[PDB]
Amino acid sequence: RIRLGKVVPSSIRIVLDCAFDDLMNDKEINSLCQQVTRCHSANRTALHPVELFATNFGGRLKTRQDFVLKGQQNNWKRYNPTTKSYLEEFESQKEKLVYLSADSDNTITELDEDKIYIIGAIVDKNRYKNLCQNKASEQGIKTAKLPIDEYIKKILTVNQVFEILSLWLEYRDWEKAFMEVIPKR
Ligand SMILES: Nc1ncnc2c1ncn2[C@@H]1O[C@H](CSCC[C@H](N)C(=O)O)[C@@H](O)[C@H]1O
């Protein structure tokens, strides 16, 4: 993938909701940690970097991260880890939160410059169906699935979803973003 043109930061916040440490075994945490790192790396080279948040950040994910990265995470840019939940961190902007979920009845069609998009930070192989959908509904926050159909004909990894969002900022074309991150082959 080649990037053309001038780097212009987006005002969008993207949140990795890291509240699910207790639902994952050791391999899954290890994988998630690699995926969080890929979100930062994809953000750094993006034509429109966003502000990346990692909320409820702690526990075995935070340990693993520092074990693997050996303190390098403390050097990352446009990156905001916090023990606060997203609901805590963005209470005043609650109306602007959108939790991305494959299980939503709603479909995202554009990323709004004034909105805050949440990705569930979990590697479960989707054995926890409706998990993120349920969490956001109980909070009264809107959810949306990626407009994958009808080029998909479903549940992507944390970093795949991040990468797709970031590429949409660049191209403003979902088909191109999908073609780049999940080519049919
Ligand atoms: N088709 C899709 N549309 C929107 N978000 C998706 C998606 N596939 C994956 N995701 C995102 O990637 C994250 C990890 S995969 C999710 C597994 C979990 N069973 C769940 O309930 O969400 C999700 O939390 C969601 O934020």
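Chain A is numbered as in Swiss-Prot; the shown residues are, in order, 84-236, 241-272.
Every residue, even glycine, has its Cβ placed from backbone N, Cα and C.
In Swiss-Prot, a published mutagenesis experiment is listed as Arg127 to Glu, annotated Completely abolishes interaction with tRNA; when associated with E-110 and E-121. According to Swiss-Prot, the experimentally introduced change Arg147 to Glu is described as follows: Completely abolishes interaction with tRNA; when associated with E-153. Under its mutagenesis entries, Swiss-Prot includes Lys153 to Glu with the note: Completely abolishes interaction with tRNA; when associated with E-147. For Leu183, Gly203, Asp207, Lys208, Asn209, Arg210, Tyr211, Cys215, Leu229, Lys241, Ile242, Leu243, the entry in Swiss-Prot reads S-adenosyl-L-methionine binding site, with the evidence type experimental evidence. For the published mutagenesis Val206 to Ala, Swiss-Prot gives the following note: Reduces catalytic activity to 19%. What Swiss-Prot says about the mutagenesis result for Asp207 to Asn is this: Completely abolishes catalytic activity. Under the heading active site, proton acceptor, Swiss-Prot lists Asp207, citing experimental evidence as support. According to Swiss-Prot, the mutagenesis experiment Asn209 to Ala carries this note: Has weaker affinity for S-adenosyl-L-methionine and reduces catalytic activity to 10%.
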> Nearest to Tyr211 (S-adenosyl-L-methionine binding site) by Cα distance: which of the mutagenesis positions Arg127, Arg147, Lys153 is it?
Replying inline: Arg147
> In sequence order, which residues at least six apart in the same chain have a CB under 8 Å from the CB of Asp207 (mutagenesis position)?
Replying inline: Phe103, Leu106, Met107, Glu111, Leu214
> Which one, from the recorded positions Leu183, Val206, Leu229, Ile242, has the smallest tally of other C-beta atoms lying within 10 Å of its C-beta?
Replying inline: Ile242
> How far apart, in Å, are the two Cα atoms that lie farthest from each other among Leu183, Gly203, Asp207, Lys208, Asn209, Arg210, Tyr211, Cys215, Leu229, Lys241, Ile242, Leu243, the residues recorded as binding S-adenosyl-L-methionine?
Replying inline: 19
> With 4 residues left out of the model, how far is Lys236 from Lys241 at the Cα, in Å?
Replying inline: 8
> From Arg147, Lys153, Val206, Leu229, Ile242, which recorded positions have a C-beta atom under 6 Å away from some atom of ligand 1?
Replying inline: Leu229, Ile242
> Looking at the recorded positions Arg147, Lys153, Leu183, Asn209, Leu229, whose Cα is closest in space to that of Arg127 (mutagenesis position)?
Replying inline: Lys153
>> Helix, strand or coil for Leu183 (S-adenosyl-L-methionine binding site)? Use DSSP.
In response: strand
> Given the mutagenesis positions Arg127, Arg147, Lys153, and counting only Cβ atoms in the protein chains shown, which has the most within 10 Å of its Cβ?
Replying inline: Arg147
> How many neighbouring Cβ atoms, not counting its own, are there within 10 Å of the Cβ of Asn209 (mutagenesis position)?
Replying inline: 14
> What's the CA-CA gap between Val206 (mutagenesis position) and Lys153 (mutagenesis position) in angstrom, rounded?
Replying inline: 22
